[PDB]
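To keep things clear, I will list the structure first and then write my remarks on it.
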Amino acid sequence: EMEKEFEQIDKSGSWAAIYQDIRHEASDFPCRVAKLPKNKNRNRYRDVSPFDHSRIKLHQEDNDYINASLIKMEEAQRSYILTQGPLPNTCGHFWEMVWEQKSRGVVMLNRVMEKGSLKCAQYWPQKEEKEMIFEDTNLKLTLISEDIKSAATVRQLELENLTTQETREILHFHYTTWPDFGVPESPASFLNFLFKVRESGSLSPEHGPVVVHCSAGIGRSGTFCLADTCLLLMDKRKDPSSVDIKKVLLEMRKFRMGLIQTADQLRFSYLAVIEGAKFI
Ligand SMILES: [Cl-]
Ligand SMILES: [Cl-]
Ligand SMILES: [Cl-]
Ligand SMILES: [Cl-]
Ligand SMILES: [Cl-]
Ligand SMILES: [Cl-]
């Protein structure tokens, strides 16, 4: 059914028109805290901000702000934290959020350098013997293991609260092969990555929400969560044909602005859900 709709949109070439309707219908909520002058250096992009009502608050007393949003999908029973690629000054905030929200997995959909410029700080250690200390938030991060593949890379990290000496194992899932221009022609490797994150148990309700990010945390990050939620809904509803990707995306945009940044990313999201449902 969804495939029949997909081909009809492709034949008429209505992806730009459908995507523009989504932008027009999307929720508009204030981002007052994100726009405070003291938080200018905590935002990577001036036009991408978390809504006040869904923003993740740090448990510190000075400044609790981080550019991160909690997406709670009620019917699908999944929660995600969508955030920007950390800045050199917000890497300690990032791991503070991971600790306080009790996240088990971190999903990275970008490379540190894309389009010939920096898109994300090197917020995790590349070498086991060179651990990272975040002095502002009192956390230690150690690379425990790294399993590299052609399209992705899974790392085991140890995050330590230096105040209590508690340690947690964080799984870091890095998708490294998103094309420099446009979207992938096939959703196969992106779906393989999603199924790998699922298989790890990082999305389980036993854990805090998975942290998902790209550079701005709305484009590829939106595609990841949209596909995962739609696949969940198709497996849970009695009538799996009733899953409307546009409705699900609009629901997600109640929690973070701008999810899915292009009409090509919208088409790719449909493609990933259709092909992901066939494999499931
Ligand atoms: Cl990278
Ligand atoms: Cl590059
Ligand atoms: Cl950076
Ligand atoms: Cl991005
Ligand atoms: Cl729906
Ligand atoms: Cl938008």
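In chain A, numbers come from Swiss-Prot; the residues present are 2-281, in order.
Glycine is treated like the rest: Cβ placed from N, Cα and C.
As annotated by Swiss-Prot, active site, phosphocysteine intermediate applies to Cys215. Residues or ranges marked as substrate binding site by Swiss-Prot: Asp181, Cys215, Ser216, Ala217, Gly218, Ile219, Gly220, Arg221, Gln262. Where Swiss-Prot documents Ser50 to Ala or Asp as a mutagenesis experiment, the accompanying text is: No phosphorylation. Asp181 to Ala appears in Swiss-Prot as a mutagenesis experiment; the accompanying note says: Substrate-trapping mutant. While the structure shown retains the original residue, Swiss-Prot records the mutagenesis experiment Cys215 to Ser with this note: Catalytically inactive mutant; abolishes sulfhydration.
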Annotated recorded positions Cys215, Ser216, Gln262, filtered by Cβ under 6 Å to ligand 4: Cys215, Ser216
Same chain, 6+ residues apart, C-beta under 8 Å of the C-beta of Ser50 (mutagenesis position), given in sequence order: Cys32, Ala35, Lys36, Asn44, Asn68, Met258
For substrate, whose listed binding residues are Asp181, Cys215, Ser216, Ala217, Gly218, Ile219, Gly220, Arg221, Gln262, the greatest C-alpha pairwise distance in Å: 17
All-chain count of other Cβ atoms within 10 Å of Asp181 (mutagenesis position): 8
Binding-site residues (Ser216, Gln262), the one with most neighbouring Cβ atoms at 10 Å: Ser216
Chain-internal residues, separated by at least six, CB under 8 A from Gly220 (substrate binding site): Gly259, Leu260, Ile261, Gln262, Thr263, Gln266
In the chain carrying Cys215 (mutagenesis position), residues 6 or more apart in sequence that have Cβ under 8 angstroms from it: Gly86, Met109, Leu110, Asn111, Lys120, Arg221, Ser222
Cβ neighbour count (within 10 Å, all chains shown) around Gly218 (substrate binding site): 28
Rounded Cα separation (Å) that holds between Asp181 (mutagenesis position) and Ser216 (substrate binding site): 13
